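First comes the structure, then the notes that go with it.
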Amino acid sequence: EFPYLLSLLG
Amino acid sequence: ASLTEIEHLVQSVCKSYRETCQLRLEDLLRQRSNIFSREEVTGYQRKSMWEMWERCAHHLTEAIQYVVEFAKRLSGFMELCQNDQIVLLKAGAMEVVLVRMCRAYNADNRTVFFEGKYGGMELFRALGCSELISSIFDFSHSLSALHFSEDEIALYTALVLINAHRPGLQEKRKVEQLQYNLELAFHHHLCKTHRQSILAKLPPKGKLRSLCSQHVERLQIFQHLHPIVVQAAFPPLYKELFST
Ligand SMILES: CCN1C(=O)COc2cc(N(CC(F)(F)F)S(=O)(=O)c3ccc(C)c(C)c3)ccc21
Ligand SMILES: [Cl-]
Ligand SMILES: [Cl-]
Ligand SMILES: [Cl-]
Ligand SMILES: [Cl-]
Ligand SMILES: [Cl-]
Ligand SMILES: [Cl-]
Ligand SMILES: [Cl-]
Ligand SMILES: [Cl-]
């Protein structure tokens, strides 16, 4: 559900 | 974890914080004497709810970005699984910003640093969430009384984030161990600096919880009043973290 949070983790 | 590993963890956490603290304490202190004039205050109070919400969402999003960086630099965080990283950040990023806020709070005159100058809570009138604003200021006032050092806020915010009691965690034992080692680090640091007495005085949990819950509720109210503004102007991350 949290792709924009996930992106910054990469 | 050995005493050497715990000592190194204190240093690691303090460095991660130093690198992501986003505003220097020295700069914030120096700018206390920069206070909004009456006309400037009036200007903010006359702003539309939309514009003031939009501004605050931008600034909050910026702060949250530094907290994500803090997390990524935090010993052991990138070892957790994707799901757990997300769960801890979704619950904890806002809590960390709220703690970080006490640096930008001046208890003498009860002002906060906002868009380059200090103002009181009257500055935020157009937001239309009086209870939330007062609660934020109360929270800052209560932290100011602890007089945290930079090192203390680094260790304490690490602990706000690494919280193994957040719902939806997969690798709870993994998060428990991280939390425990961070407690060891916090306690070691406080013992060394003769500050262990502050532990018993920390904001109860549920205090941070309530502030975050209120933020979510007020956003829902705003979004129902002005749904176009959120989809048009707010950062996508902010929507993802705080919308329904
Ligand atoms: C309105 C929703 N809200 C909260 O519920 C949680 O507290 C907040 C903080 C911030 N800040 C984010 C940053 F300070 F971290 F940068 S601020 O735009 O400089 C600011 C500073 C101070 C106040 C009183 C307000 C209202 C704003 C933004 C939004 C919220
Ligand atoms: Cl206002
Ligand atoms: Cl924005
Ligand atoms: Cl968390
Ligand atoms: Cl200050
Ligand atoms: Cl605060
Ligand atoms: Cl302080
Ligand atoms: Cl932090
Ligand atoms: Cl002590």
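These residue numbers are counts, starting from 1, taken along the chain as shown.
This deposition comes from X-ray crystallography, 2.6 Å.
Placement of Cβ uses the backbone N, Cα and C atoms for every residue, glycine included.
Experimental mutagenesis at this site is recorded by Swiss-Prot as B:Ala63 to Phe (Swiss-Prot position 327), annotated: Completely abolishes transcriptional activity. For the published mutagenesis B:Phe114 to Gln (Swiss-Prot position 378), Swiss-Prot gives the following note: Completely abolishes transcriptional activity. Swiss-Prot documents B:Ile133 to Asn (Swiss-Prot position 397) as a published mutagenesis change and attaches the note Nearly abolishes transcriptional activity.
Features per Swiss-Prot, on structure.
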residue: B:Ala63; record: mutagenesis position; DSSP (3 states): helix
residue: B:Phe114; record: mutagenesis position; DSSP (3 states): strand
residue: B:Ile133; record: mutagenesis position; DSSP (3 states): helix
**Study point:** B:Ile133 (mutagenesis position) and B:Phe114 (mutagenesis position), distance between Cα atoms, whole Å
**Key:** 13
Practice item. Work out how many Å separate B:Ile133 (mutagenesis position) and B:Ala63 (mutagenesis position) at their Cα atoms, rounded off. Key: 18
Review point. Including all protein chains displayed, how many Cβ atoms other than that of B:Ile133 (mutagenesis position) lie within 10 Å of its Cβ?
Key: 19
